[PDB]
Amino acid sequence: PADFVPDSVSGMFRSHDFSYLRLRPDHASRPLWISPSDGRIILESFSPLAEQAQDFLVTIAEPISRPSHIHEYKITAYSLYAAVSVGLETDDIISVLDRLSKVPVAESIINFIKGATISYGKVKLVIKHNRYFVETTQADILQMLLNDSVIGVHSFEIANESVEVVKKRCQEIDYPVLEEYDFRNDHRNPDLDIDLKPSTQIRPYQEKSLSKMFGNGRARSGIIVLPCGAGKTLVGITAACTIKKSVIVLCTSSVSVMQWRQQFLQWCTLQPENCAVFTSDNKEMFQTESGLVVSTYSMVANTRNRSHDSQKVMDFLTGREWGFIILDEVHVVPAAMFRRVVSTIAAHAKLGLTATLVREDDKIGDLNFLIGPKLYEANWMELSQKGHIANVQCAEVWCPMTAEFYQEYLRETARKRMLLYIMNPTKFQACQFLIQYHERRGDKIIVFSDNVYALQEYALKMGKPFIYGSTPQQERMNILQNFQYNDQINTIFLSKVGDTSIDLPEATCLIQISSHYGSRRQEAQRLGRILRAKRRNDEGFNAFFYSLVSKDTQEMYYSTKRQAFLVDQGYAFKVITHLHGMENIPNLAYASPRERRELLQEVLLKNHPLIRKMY
Amino acid sequence: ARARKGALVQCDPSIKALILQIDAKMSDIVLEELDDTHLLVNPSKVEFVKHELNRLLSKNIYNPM
């Protein structure tokens, strides 16, 4: 404090009264408010000199939230690591923050800046001949590590599997590891002539993300998150063209591997003879000294007894020093042995491209240890207002549960309760009315429900195609082709197949009947399937997202938990407890009480070459 | 033409279904059922019913920390 007299109105503030900071006379031009408690930064966008501070904050801080008027950023250690790496010295940050803030910069914040910024770049992880070496420019840093000694100018070799433990331990100590690839000065790895085609244009936000990645002229391993359809694949192509080394790409699905191969051969000048695919059908590798190989997390991290050809390809991948790895959908990297794909592959630069950087467990905070610091956040409202992604109208329809259904809801176990709150007849009526209304508007509609039985029952009741796990692949392709082109099929019912990476036609309306508990990742993945619509160029176009939930159930709790991520992106879920046209729709599913009773009792009913012939 | 000491309450069928399990748990909660929306709660426990109702519906509300 600064001898500030405590007012009686400061009683309920838990030591957060920052009134001791004396207000500057020229404060009105300065758009920042620095909080000494946690380094949180409050920015006013409406003032002048806001964007000239907004770029400074997105370089030195991580944005907690970006609403319309007041933006909230976080000064953290990893943001400062990327801040000093791109050439911002310590005194420049303090001078600019002092110049651009109303309240004075507190000495605790300044000391945090000095402490996080200094002792950076001391310890470095380098790879020499498929062998991990941790290197330090100062001698005694080797001798101060005596606890996690995994030893097997000043540098010592560590084991390939122990690199994550070293990164965690050095992050606990005040010496974070520097992971930068000087591909310009790297000559042991053979170069590639990969370059973007001149006909391919790159959007400014992608350029900003890649400038965050390649700011200092050296490739920095990290994470880039962009919305679905905003061109994260093109960012991967451009990063590969920037590094110009051997590239390995990991995906979650074989169709994603095919799409990545197609995008590589389209946007950049890479010959198909330099491209190799490691899947079940295709296992032939490129014979050149450098190239691209694309594969899946599961095959690379397969602990089971793999085939001889796959073993030979895995030996080729492990024995080759790769210059770049692109991990698509990096949110599944913190899994059990998807964690090990950074250890089994010696890659100088690691770029993790994602759209949904959340998990329900805490292991999503381990990706800075695995891949690297979170390099770029895409502002989804900033991309929506520029037409790069669709302008979705997120909504949450409250479906009240009927009397006979809610009585059975309370005298049941949670597993049967999950099925029972989905199949309430008011949700049937709401889904039917929304389907009819958005089909009259001429919208392609996807209805998501993770419950397979509920998906089938809704589709049979409403006469629409349904796609789930046991559907044959050719039937799935035929149904999707009818959805894309036939105008009589504008509604498709999809299970968790549509949540994961499968190719879908463009849709503008989504109705979420059910969900997998409080999965924020699945919620944002479902929203990402209507964010790349073709009609974004049309003025006044808006996509629609409906989350049909049963009122006064646990579905409300899980729905709020899933929506907690999208309100962080800025989406506002407007509640809809009334639909105009409920009483005047021609056909209502389960309107009569006897039909509802029959539906309830149906839901409750759910739960020696010669002797060989004789045998 | 007899008189009792009770309180008439208005509720949706979901809350109506909720408070019958309160009767199944604690005996002196409701006396008899009138309709699908009108119930007769004993006035000595109505606030207590309130004191559990927000507690009973708290499982349906997600509270961030």
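We number chain A the same way Swiss-Prot does; the residues here are 101-252, 313-767, 830-837, in that order.
Technique stated in the header: electron microscopy, 3.1 Å.
Positions of Cβ are set from backbone N, Cα and C atoms, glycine also.
Look at Swiss-Prot and you will find A:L386, A:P387, A:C388, A:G389, A:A390, A:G391, A:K392, A:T393 tagged as ATP binding site, backed by sequence analysis. Look at Swiss-Prot and you will find A:373-535 tagged as domain 'Helicase ATP-binding', backed by sequence analysis. Under the heading domain 'Helicase C-terminal', Swiss-Prot lists A:589-743. Looking at Swiss-Prot, the entry for mutagenesis of A:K392 to R says: Lethal in vivo. Defective in translation in vitro. Under mutagenesis, Swiss-Prot gives A:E489 to Q with this note: Loss of DNA translocase function of TFHII. Variant annotation in Swiss-Prot: A:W427 to L, described as In suppressor mutant; the structure shown retains the original residue.
Structure coloured by features recorded in Swiss-Prot.
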residue : record               : Cβ contacts under 8 Å, 6 or more apart
A:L386  : ATP binding site     : A:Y365, A:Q366, A:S369, A:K392, A:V395, A:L513, A:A515, A:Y536, A:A538
A:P387  : ATP binding site     : A:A515, A:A538, A:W540, A:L543, A:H548, A:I549, A:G688, A:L691
A:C388  : ATP binding site     : A:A515, A:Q685, A:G688, A:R689, A:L691, A:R692
A:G389  : ATP binding site     : A:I549, A:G688, A:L691, A:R692
A:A390  : ATP binding site     : A:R363, A:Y365, A:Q366, A:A538, A:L543, A:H548, A:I549, A:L691, A:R692
A:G391  : ATP binding site     : A:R363, A:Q366
A:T393  : ATP binding site     : A:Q419, A:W420, A:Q423, A:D488, A:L513
A:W427  : variant position     : A:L356, A:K357, A:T360, A:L394, A:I397
A:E489  : mutagenesis position : A:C411, A:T412, A:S416, A:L513, A:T514, A:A515, A:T516, A:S661
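Annotation note: A:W427 (variant position) sits in a helical segment as assigned by DSSP. Just so you know, the Cβ of A:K392 (mutagenesis position) picks up 22 other Cβ atoms within 10 Å once every protein chain is counted. The record gives A:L386, A:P387, A:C388, A:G389, A:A390, A:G391, A:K392, A:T393 for ATP. Within 8 Å of the mean position of their Cβ atoms, the other Cβ atoms in that chain belong to A:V395, A:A515, A:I549, A:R692. DSSP gives A:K392 (mutagenesis position) a helix state.
A:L386 (ATP binding site) falls within neither a helix nor a strand when secondary structure is assigned with DSSP, and so counts as coil.
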